[PDB]
Amino acid sequence: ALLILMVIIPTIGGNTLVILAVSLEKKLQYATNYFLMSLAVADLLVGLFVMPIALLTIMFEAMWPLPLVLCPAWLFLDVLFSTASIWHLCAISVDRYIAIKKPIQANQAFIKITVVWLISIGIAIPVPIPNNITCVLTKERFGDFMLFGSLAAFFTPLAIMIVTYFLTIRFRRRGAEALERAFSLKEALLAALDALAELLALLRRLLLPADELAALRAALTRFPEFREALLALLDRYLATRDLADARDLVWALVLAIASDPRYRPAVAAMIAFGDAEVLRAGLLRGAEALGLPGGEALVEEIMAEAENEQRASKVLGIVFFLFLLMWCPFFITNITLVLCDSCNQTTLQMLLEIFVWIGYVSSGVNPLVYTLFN
Ligand SMILES: CN1Cc2cc(Cl)ccc2-n2c(nnc2[C@H]2CC[C@@H](Oc3ccccn3)CC2)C1
């Protein structure tokens, strides 16, 4: 009977590998990777404080053979660790959404980790509040908890998590499409790129502006990296009366925007979704139009950065999908036995025993996803 005894080691090993890699290599200390280390330590703590004695309870026939002092402490630890594990993914999703949506100050982590850990602690507080002790957390004494704690641990995070998770993808998709149409060789490119990015409307104004030319020149001077190449391209486009001149002007402007460290993460995220070939062709056309002899080494850097954003999204989606596939049955049945009229208690309690053990296996699979997708 070594089936579950051995599984403990992969969980702890994968969690401690994530603990060490983020704090040692220094090549992977991105903003989200700090949340990954908190999730890793949370899943490492369940390896030594949840799995061993819970599986030892099997030999005791659901009885507590240890000192009775720590039993409420153990239940508190279990609830705290599950809540932290879910809320860390929730925090990752909401952080990604808020960073992509409003990168003005994000571009220019311990506090967020403390916030989520304190929230989980304040979620798990009520648990401390002849015959022998039997820690099974009976539905009678812990009645309101089985509903409220389950709602606050699974349903409350899963609502926002799903939305925030997609909210980020939405922005990428918005750009992807807008950018593909901008590289499709009509003045519909700007009308969509304006909403995709959020100066952009000034380009559609050009396709004209008698007094907005000063503002346009000021905006062009607002990008020092492109310097006066953008201004020269704008003057040429004004002289050449749009046609292909406006096309290479907007291509150069998009390349310069992707060059700015303010919009670079968002634009790389949008590029992550899409054919990734038409976008490269358009960016290369912009680089050629912009002069900029080092342009190729920059557009290739942009495309390399875009792949990174994409890679992350994939590794994240999988983890989330697993979380949803594995934890959901347990929390679904944990509400069924609270509200019933003829449901046999044994028939629902048998499935809860396997379902609670199923949810904890997700601790040892998140590092596996990273290792496989690295
Ligand atoms: C005998 N034991 C089975 C059990 C085994 C293992 Cl290995 C872990 C936990 C339990 N076990 C028991 N009773 N409870 C639990 C926990 C703790 C409460 C949790 O409920 C939650 C969890 C998070 C948020 C809200 N409620 C269900 C899992 C009875």
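All residue numbers here begin at 1 and follow the chain in the order shown.
Just so it is clear, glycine is given a Cβ too, placed from its N, Cα and C backbone atoms.
Annotated in Swiss-Prot:
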- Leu75 to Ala (Swiss-Prot position 132): No effect on agonist binding (MUTAGEN)
- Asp78 to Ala (Swiss-Prot position 135): Abolishes agonist binding (MUTAGEN)
- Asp78, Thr83, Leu137: ergotamine binding site (BINDING)
- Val79 to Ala (Swiss-Prot position 136): Slightly decreases agonist binding (MUTAGEN)
- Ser82 to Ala (Swiss-Prot position 139): Slightly decreases agonist binding (MUTAGEN)
- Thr83 to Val or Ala (Swiss-Prot position 140): Decreased agonist binding (MUTAGEN)
- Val136 to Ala (Swiss-Prot position 208): No effect on agonist binding (MUTAGEN)
- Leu137 to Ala (Swiss-Prot position 209): No effect on agonist binding. Strongly increases dissociation of bound lysergic acid diethylamine, without affecting binding affinity. Reduces signaling via arrestins, but has no effect on signaling via the phosphatidylinositol-calcium second messenger system (MUTAGEN)
- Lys139 to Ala (Swiss-Prot position 211): Impairs protein folding and stability. Strongly reduced cell surface expression (MUTAGEN)
- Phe145 to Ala (Swiss-Prot position 217): Slightly decreases agonist binding (MUTAGEN)
- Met146 to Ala (Swiss-Prot position 218): No effect on agonist binding (MUTAGEN)
- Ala153 to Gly or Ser (Swiss-Prot position 225): Does not affect agonist binding (MUTAGEN)
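Annotated features taken from Swiss-Prot, shown on the structure.
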residue	record	Cβ neighbours (10 Å)
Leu75	mutagenesis position	18
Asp78	mutagenesis position	20
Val79	mutagenesis position	21
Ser82	mutagenesis position	27
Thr83	mutagenesis position	24
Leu137	mutagenesis position	16
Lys139	mutagenesis position	14
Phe145	mutagenesis position	17
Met146	mutagenesis position	16
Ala153	mutagenesis position	24
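For ligand 1, the nearby mutagenesis positions are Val79, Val136, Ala153; that is, of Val79, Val136, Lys139, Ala153, these have a C-beta under 6 Å from one of its atoms.
Under a cutoff of 8 A between CB atoms, and with a sequence separation of 6+ in the same chain, the neighbours of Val136 (mutagenesis position) are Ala62. Of the chain residues outside the ergotamine site list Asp78, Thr83, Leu137, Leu75, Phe76, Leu77, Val79, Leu80, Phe81, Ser82, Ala124, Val127, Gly149 have their Cβ within 8 Å of the site's Cβ mean position.
According to DSSP, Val136 (mutagenesis position) sits in a coil region rather than a helix or strand.
Closest to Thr83 (mutagenesis position) by Cα-Cα distance, out of the mutagenesis positions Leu75, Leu137, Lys139, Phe145, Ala153, is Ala153. Across the break of 10 residues that separates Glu198 from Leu199, the C-alpha atoms are 11 angstrom from each other. Of all residue pairs in the ergotamine-binding list (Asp78, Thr83, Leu137), the one with the greatest Cα separation is 17 Å apart.
Listed in sequence order, the mutagenesis positions from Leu137, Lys139, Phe145, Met146, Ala153 having a Cα within 10 Å of the Cα of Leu75 (mutagenesis position) are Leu137.
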